[PDB]
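Let me begin by presenting the structure, written as structure tokens, before commenting on it.
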Amino acid sequence: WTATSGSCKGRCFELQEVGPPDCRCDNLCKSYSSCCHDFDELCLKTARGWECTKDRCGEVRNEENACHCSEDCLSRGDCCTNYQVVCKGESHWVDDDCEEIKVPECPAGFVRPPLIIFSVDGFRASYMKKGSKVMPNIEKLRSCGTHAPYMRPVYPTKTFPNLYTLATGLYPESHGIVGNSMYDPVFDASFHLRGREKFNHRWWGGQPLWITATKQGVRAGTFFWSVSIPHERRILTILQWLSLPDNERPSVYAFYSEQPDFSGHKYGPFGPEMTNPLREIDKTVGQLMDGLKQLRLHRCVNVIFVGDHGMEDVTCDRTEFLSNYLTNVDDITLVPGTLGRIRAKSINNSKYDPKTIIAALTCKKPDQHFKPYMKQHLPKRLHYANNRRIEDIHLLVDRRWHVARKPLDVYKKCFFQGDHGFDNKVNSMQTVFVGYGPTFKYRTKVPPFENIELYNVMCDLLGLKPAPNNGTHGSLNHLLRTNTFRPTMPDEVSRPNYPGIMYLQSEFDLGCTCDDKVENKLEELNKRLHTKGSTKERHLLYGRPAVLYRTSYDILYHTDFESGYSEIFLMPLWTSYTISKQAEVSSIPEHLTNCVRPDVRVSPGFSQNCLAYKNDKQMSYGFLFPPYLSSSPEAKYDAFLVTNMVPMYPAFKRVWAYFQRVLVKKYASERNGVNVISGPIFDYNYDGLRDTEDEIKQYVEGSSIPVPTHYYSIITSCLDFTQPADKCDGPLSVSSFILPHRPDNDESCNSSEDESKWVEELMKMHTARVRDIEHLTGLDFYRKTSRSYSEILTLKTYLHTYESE
Ligand SMILES: *[C@@H]1O[C@H](CO)[C@@H](O[C@@H]2O[C@H](CO)[C@@H](O[C@@H]3O[C@H](CO[C@H]4O[C@H](CO)[C@@H](O)[C@H](O[C@H]5O[C@H](CO)[C@@H](O)[C@H](O)[C@@H]5O[C@H]5O[C@H](CO)[C@@H](O)[C@H](O)[C@@H]5O)[C@@H]4O)[C@@H](O)[C@H](O[C@H]4O[C@H](CO)[C@@H](O)[C@H](O)[C@@H]4O[C@H]4O[C@H](CO)[C@@H](O)[C@H](O)[C@@H]4O)[C@@H]3O)[C@H](O)[C@H]2NC(C)=O)[C@H](O)[C@H]1NC(C)=O
Ligand SMILES: Cn1c(C(=O)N2CCC23COC3)cnc1COc1cc(Cl)c(C#N)cc1C(C)(C)C
Ligand SMILES: [Ca+2]
Ligand SMILES: [Ca+2]
Ligand SMILES: [K+]
Ligand code: NA
Ligand SMILES: [Zn+2]
């Protein structure tokens, strides 16, 4: 209840929200229904429009007007944005030449350059090229400042999750806004676009930029604009705030446009009707810049022009209906559209079985335009699992499609030609980034990056310490002229042991056989030196990974590969090797087929055993260093050491064998050699983070050999591919993956065919950043390069997306 008979005179767009039942004059008052009676009269003035004209110049201030053309407007900071253009012979900002901004050029009293965040809903990355003729203010920002070709949103590629990610540097699973619509079973409440529950603060976790600012003494304008405030009024209000005195003036501001999303849904991303919404947004940018220029702030302020997500062509007829798959369709609730989330319509229905749902949704139609997942089996790059608001069953929808429960839902609600929400690597979902100001670089193009990284940079631009977040602080230093953040590499927590030969063969009772009884001092010293680390500079190109947690492990050297062997997990944390462009593939000889050899540096008690695998009828084993790529027949015996073995389901061995026997050599031919680091990942609680011993849910039968949930590989070469991977002078090139370790290939509908028709497509789906693998393993890679650490941080956040340009 609001007592809406107090006043808004001299309080219009107050920055301090006052508690009801005092009447509010701030941005959320409309969205609460609590504005003072005169809010619209005093704070939403529109008389005479938004532009000066020749006749208005020098007018007598008249306070009914929307903005002013009187002589005193500048020192009041409430001129129409085109006042000096119309009345004082000045040029529009867009008509002025680009001039480098080397230092903030700010009025006295500014303690730091302000930041303005200009966010644009549904501004797809390709609009920067395709709409350039109709967006000259935006093109100037882009060409004069720092820009990326595109920015990667988070999943799902919806508005709230993305804007809230921008604000917090957090994945949706950690900030809590995991969708535009949500059910939280702990609160037993629902969050929707429509309605009031979304305003409750228990939905919104982490710490958003405006709180981070406030807690550190930096004031903020509003981030949420009521839909009934026109864009011109948002701009004027920001300009007004910027005219405030030092002790009251915010240092961070946000503008938000509903366009071009709003049109894009009606007309498709490139509908002919889209030209006008792009013109209008551009005009709004020009208003701001002319406005800043009048106030002498246009070479003082940092401006970020950023979108939340793009827009794809989607129509009614490209809908999949769960009712075509499931007989039980009324026993489930679906969150529908460009993704799907399924839970039971009622939790008193004990008949509901997720596994049978999954099975009924799996590879049933030959061109099925969605794929069902248990949420822990989703590509780890999505980071979309560790929140009780994300339902266990998820449907990843093909680009251009929708999923719905029943046909009645899609014709009792065709209306739309555009939607978004799909997998965040889809080109159509990509969005924009331009930074313009003194703190940003001048006419600089930077590579694509993820929006989770911006919170850190915004904090850097404002002199704030970021709250803990999923950004990699430093990885965007190359966007910035100054205020870079210079991190140190984390400190190694466990130092390795380097065991020599300590055990005799007969001390091992493993159930393991190897037909290796096949007997000189030229190559006896040669092999001892391989075991003491003589080829290590070849196979460990970027130093050994640092183990960032407390554990017990051994460095094991070999001719063809080096490993960090865990005595706790009984396998390598990592195995590292280099495959030159000229390496040859050889087959596994028959004397070695089911050969596994004891490793005489590692006790029987810290080794795997073959008998466990023989007993375990579901689980087989593979190798981390692939025997197919051994350098010589004498070296191939090393690949069969028990310390190179890892548990693998036979269904996953098909994938693994193809990667090892075919793809690694293909990559080495394409990239002029590759270095490979492979290993296991254990993420049984799907938090994106390395499990401890006590989190492991599955062991090889009758043993303490833990079963990985995933296998990773990091494939590094020279960005200049005329240099070989092992002799690279400059910047590196990387691709990686995190392959789910699954007992079937249900995920791949074409898996009954030969591996050349499906394995690579699976691997691309599970592409990863090095940084994802770091979180998952507690390892820190690229410790010893000749590159700057920020450049390495950028490499570690790179994601190879396998989309065309
Ligand atoms: C992305 O970056 C983020 C931020 O860096 C990373 O997330 C962090 O991960 C940390 C490690 O998991 C985690 O640390 C835990 O914090 C617990 C205290 O948490 C509260 O306070 C913090 C600080 O202000 C706040 O951030 C939290 O907010 C969460 O919770 C509410 C909802 O409940 C949400 O609104 C909010 O969005 C956020 O939710 C997210 O986090 C929680 C987990 O905290 C998830 O469940 C949600 O799904 C969502 O993802 C909280 O308000 C603290 O209690 C934990 O400590 C336990 O473990 C240690 C082990 O050493 C032990 O010493 C402690 O005693 C404690 O154990 C006891 O409790 C156990 C569980 O109940 C019990 O089993 C034991 O028996 C023990 O008695 C822990 O330190 C940190 O909270 C989050 N922060 C955020 C914002 O998410 C994230 O990991 C990064 N992602 C990747 C892939 O890198
Ligand atoms: C999205 N929006 C809405 C919105 O949707 N309105 C008004 C009517 C409805 C439709 O449904 C309700 C209003 N104003 C915004 C901008 O929000 C932001 C912008 C930015 Cl730049 C950042 C950042 N960084 C963060 C936000 C949040 C505050 C979302 C977190
Ligand atoms: Ca949006
Ligand atoms: Ca985990
Ligand atoms: K077996
Ligand atoms: Na299959
Ligand atoms: Zn939209």
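Here Swiss-Prot sets the residue numbers for chain A, with the shown residues being 51-463, 468-573, 576-591, 617-886 in order.
Note that Cβ sites are derived from N, Cα and C of the backbone, with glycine treated the same way.
Sequence annotations record features per position, and here Swiss-Prot assigns domain 'SMB 2' to 98-142 based on sequence analysis.
Taken from Swiss-Prot, the feature Zn(2+) 1 binding site covers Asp171, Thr209, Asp358, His359. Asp171 (Zn(2+) 1 binding site) falls within a strand segment according to DSSP. Its Cβ taken as reference, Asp171 (Zn(2+) 1 binding site) is surrounded by 22 other Cβ atoms within 10 Å in the chains shown.
Under DSSP, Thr209 (mutagenesis position) is assigned to a helix (H, G or I) in the three-state scheme. Its Cβ placed at the centre, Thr209 (mutagenesis position) has 22 other Cβ atoms within 10 Å. A mutagenesis experiment is reported in Swiss-Prot for this position, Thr209 to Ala, and the note states: Abolishes lysophospholipase D activity.
In Swiss-Prot, a mutagenesis experiment is listed as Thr209 to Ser, annotated with the note 15% of wild-type lysophospholipase D activity.
Around the Cβ of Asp311 (1-hexadecanoyl-sn-glycero-3-phosphate binding site), the same chain contributes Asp171, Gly172, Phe173, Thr209, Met361, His474, each under 8 angstroms and 6 or more positions distant in sequence. The 1-hexadecanoyl-sn-glycero-3-phosphate binding site annotation in Swiss-Prot covers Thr209, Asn230, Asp311, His474, and the record cites similarity to another entry as its basis.
Marked as active site, nucleophile by Swiss-Prot on the basis of experimental evidence: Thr209.
According to Swiss-Prot, the experimentally introduced change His315 to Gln is described as follows: 20% of wild-type lysophospholipase D activity. Long-range C-beta contacts of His315 (mutagenesis position), restricted to its own chain and to partners at least six residues apart, with a cutoff below 8 Å, comprise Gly172, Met361, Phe470, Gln471, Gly472, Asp473.
If you take the C-beta of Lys430 (mutagenesis position) and look for same-chain residues 6 or more apart in sequence within under 8 angstroms, you find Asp764, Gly769, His791, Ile819, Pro821, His847, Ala849, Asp853, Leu857. According to Swiss-Prot, the experimentally introduced change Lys430 to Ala is described as follows: Impaired secretion. No effect on lysophospholipase activity.
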Cα-Cα distance linking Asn230 (1-hexadecanoyl-sn-glycero-3-phosphate binding site) and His359 (Zn(2+) 1 binding site), given in Å to the nearest integer: 13
Other parts of the chain folded back onto the domain 'SMB 2' (98-142), taken as Cβ under 8 Å at six or more residues beyond its ends: 282-283, 285-286, 289-290, 292-294, 336-338, 340-341, 343-345
Residues in the domain 'SMB 2' (98-142) grouped by DSSP into helix, strand and remaining coil: 13 helix, 3 strand, 29 coil
Packing count at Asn230 (1-hexadecanoyl-sn-glycero-3-phosphate binding site) (other Cβ atoms within 10 Å of its Cβ): 17
Pairwise Cα distance for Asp358 (Zn(2+) 1 binding site)/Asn230 (1-hexadecanoyl-sn-glycero-3-phosphate binding site) [Å, integer]: 13
Residues within 8 Å of the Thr209, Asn230, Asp311, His474 Cβ centre (excluding the 1-hexadecanoyl-sn-glycero-3-phosphate site residues themselves): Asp171, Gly172, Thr207, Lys208, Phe210, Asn212, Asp358, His359, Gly475
Annotated recorded positions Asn230, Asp311, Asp358, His359, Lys430, filtered by Cβ under 6 Å to ligand 7: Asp311
End-to-end CA distance across 4 missing residues (from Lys463 to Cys468, Å): 10
